[PDB]
Amino acid sequence: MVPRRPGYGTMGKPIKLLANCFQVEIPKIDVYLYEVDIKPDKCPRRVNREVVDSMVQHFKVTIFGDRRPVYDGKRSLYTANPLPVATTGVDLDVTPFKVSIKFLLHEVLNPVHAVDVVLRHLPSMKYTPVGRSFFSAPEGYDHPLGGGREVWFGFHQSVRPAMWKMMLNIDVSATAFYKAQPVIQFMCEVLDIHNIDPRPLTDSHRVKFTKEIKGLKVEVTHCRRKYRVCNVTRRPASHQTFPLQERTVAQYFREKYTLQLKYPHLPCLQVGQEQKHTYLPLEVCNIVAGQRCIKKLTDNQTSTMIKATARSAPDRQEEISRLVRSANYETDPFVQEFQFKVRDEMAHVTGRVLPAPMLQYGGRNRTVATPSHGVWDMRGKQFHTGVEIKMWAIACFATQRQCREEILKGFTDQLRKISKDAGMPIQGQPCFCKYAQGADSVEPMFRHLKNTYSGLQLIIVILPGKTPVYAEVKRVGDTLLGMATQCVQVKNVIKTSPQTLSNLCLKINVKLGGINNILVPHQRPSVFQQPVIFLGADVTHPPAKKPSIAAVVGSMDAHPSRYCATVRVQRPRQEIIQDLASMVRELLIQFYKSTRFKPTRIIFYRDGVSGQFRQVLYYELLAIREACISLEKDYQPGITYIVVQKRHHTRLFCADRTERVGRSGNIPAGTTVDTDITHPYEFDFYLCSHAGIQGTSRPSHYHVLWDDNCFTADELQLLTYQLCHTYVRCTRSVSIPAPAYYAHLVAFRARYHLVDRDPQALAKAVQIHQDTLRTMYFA
RNA sequence: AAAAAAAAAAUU
């Protein structure tokens, strides 16, 4: 099972820190659960909670005595002392239907969640709950995004049984909502028309409008009643008719609610079903307040949201500080019935900052490089093994008007200038260059490109921006012909910022196969005395029918530097990797043909997990094992599987203003916090592997859920840290170890391959040509 | 797509 903690690390310089985690004391008396059944079940959880609470208030005199309870909004009731109920329950009805209701943690350190509903049922009565977080409309404010879409500021709130006490996480959320507004003004926003008041209804407009409003809710008149939208009518309000004792919706509203439609050419809204024959015009329809955005946001909208949330750790912590005392949790009738005590102060925890390892470079200088706070440069330092390019070609998919002769001449000259100093000589003039336009000129250009040039290594496409050609360029370069790419936008082919080019050298030198740097081997954990292979993993889902994509990368050196890559397609919204076994098989074979050793140690990071450990650890660990028991006998390689979490709501701030680093005032790279806030029994730990430059850092939470290598806590912590510096696209420290960052790009560069028998079209679409399977293409 | 990091993933 999940191996317990082998110990706590002590290497590294200690530092005092603060976690948005609050210790909670839970009372000795047992908790009694009272199930509540309501009928029917055709309404939101908020409506359920409202009806039961109003019920309790109306008839509390004898039914409930003098007591204040909490309730999960659904079917779970909590009280402090045994409730005055009879047998299976008492026939009680609140109006609006008839409800019949049918009626540890200390020792371990339902009962864990039972406290959650108590600390959650006061704010859940207040704000708009979104699963685990809440939101409040900004009182006297506006934060629009366009298209009638807003963003509201709220907070995540989850309890966790931290080691030695119950603990409650509070952390700011900033997610998108929909502006309560007239459906007309909303429609005007959606169709990018300010005020059209010719568009009677272009048939495609009639469907593009419902493309977004379909499946929303709406309120009648202008503020009433409330109904659920289902579709836009084909014929307008003056025409669409429903039978009553058969009036059109226009004449009906014209003669029974004495309201003349200003816009009778506009369509109607379906509510309920296409059988209830219930119809509502847009004029008398306001959007309800509190709607959430499930549709995928545009890139620009995502950037605007990012700006809304990227604030520095110092002045942000002082908003969490307010947030905990804002609801005044020790003055809540719900928690004080059950004697709940919290700490309105932050959690003090002393972590340890591991030492990043010095990196070995080559060329003439043989310079060892030491990283400072996550960064190191390369000026006057040559690659460990840089490549020499005899042949290479340019393909500008911007027009001649933007990109011109003398601008490539300058750009290429500058790059050839810096690359030879960087240890990767790009001497000679490019044997080929041609301007191009569109997504469709790509493919035959590239086929002629292979057949006429023998010895042609790399092609650098110069695109203008977000053009459909990128998907083609990648899709072709990988799966059709199997030669190496490196794009660039004209924006950067014009200005030759050296840090831009010197990054381009890093990506390109490894896409041809070279190795930019290695670790000075004597500063490595004990795991490098023996053969060990490292494996990343990610799973990218669609928003929505589009499939999920799964990817794995494999260590191919002992530094470990180079990585091979494979990838598979799978069902929507499914989380587990279906064919991990054979992917590991092919990569173990790749390792056996690169280093000529059978690997004895497998160290295996995984990202993309949501209550999904019970089912993925046990399954994927055997999918690896049978990849091993698939080859020969006496092959029981040691598998240690670690799961990384870039998506919690745990943060850590420095407890000394002198230490608050940078203009974001963020925490340093390489801190480890496996004590106090972490899970007790299970072997997990936090490592803020990166350097926070913008906003406020998210620390990576690594859960070691299996360890056959009996790793001492330091042997594993330092190891994951040294791995985090093995990234090639930049000389910086990333949040997750390089393999976990590689399967992310593979799965991210398979959805460009998707965007264009049935299994073979979508299966071959991802599988790369053999001449580019042995390469670092994803970077 | 030079780059790491920062952002939610009863009516009609």
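Along the chain as shown, the residues are counted starting at 1.
This entry, so its header tells us, was determined using X-ray crystallography, 3.3 Å.
Each Cβ is built from the backbone N, Cα and C atoms, and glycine gets one as well.
If you draw a 10 Å sphere around the CB of A:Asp607 (divalent metal cation binding site), it holds 23 other CB atoms from the protein chains shown. Annotation note: A:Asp607 (divalent metal cation binding site) sits in a coil segment as assigned by DSSP. Annotated divalent metal cation binding site per Swiss-Prot: A:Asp538, A:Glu575, A:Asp607, A:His744, in sequence order, evidence recorded as a curator's inference.
Around the Cβ of A:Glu575 (mutagenesis position), the same chain contributes A:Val539, A:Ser548, A:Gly608, A:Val609, A:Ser610, A:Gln612, A:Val616, each under 8 angstroms and 6 or more positions distant in sequence. Under the heading of mutagenesis, Swiss-Prot lists A:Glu575 to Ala (Swiss-Prot position 638) and annotates it as follows: Loss of RNA slicer activity.
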Helix, strand or coil at A:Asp538 (divalent metal cation binding site) [DSSP, three-state]:
strand
Cβ-centroid neighbours of divalent metal cation site A:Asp538, A:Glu575, A:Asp607, A:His744, 8 Å, sequence order:
A:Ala537, A:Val539, A:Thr540, A:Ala551, A:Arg606, A:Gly608, A:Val609, A:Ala740, A:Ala743, A:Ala747
Over the unmodelled segment of 17 residues, figure out how far apart in angstrom the Cα atoms of A:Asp756 and A:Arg757 are, rounded to whole.
16
Where does A:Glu575 (mutagenesis position) sit in the DSSP three-state scheme?
coil
Could you tell me how far apart, in whole Å, the Cα atoms of A:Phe103 and A:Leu104 are, given that 7 residues between them are missing from the model?
20
For A:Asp538 (divalent metal cation binding site), write down the residues of its own chain that are at least 6 apart in sequence and whose Cβ falls under 8 Å from its Cβ; none is a fine answer.
A:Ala550, A:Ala551, A:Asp607, A:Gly608, A:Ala740, A:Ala743, A:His744, A:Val746, A:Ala747
What's the end-to-end span in Å, taking the Cα of A:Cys223 and the Cα of A:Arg224, for the 3-residue unmodelled region?
7
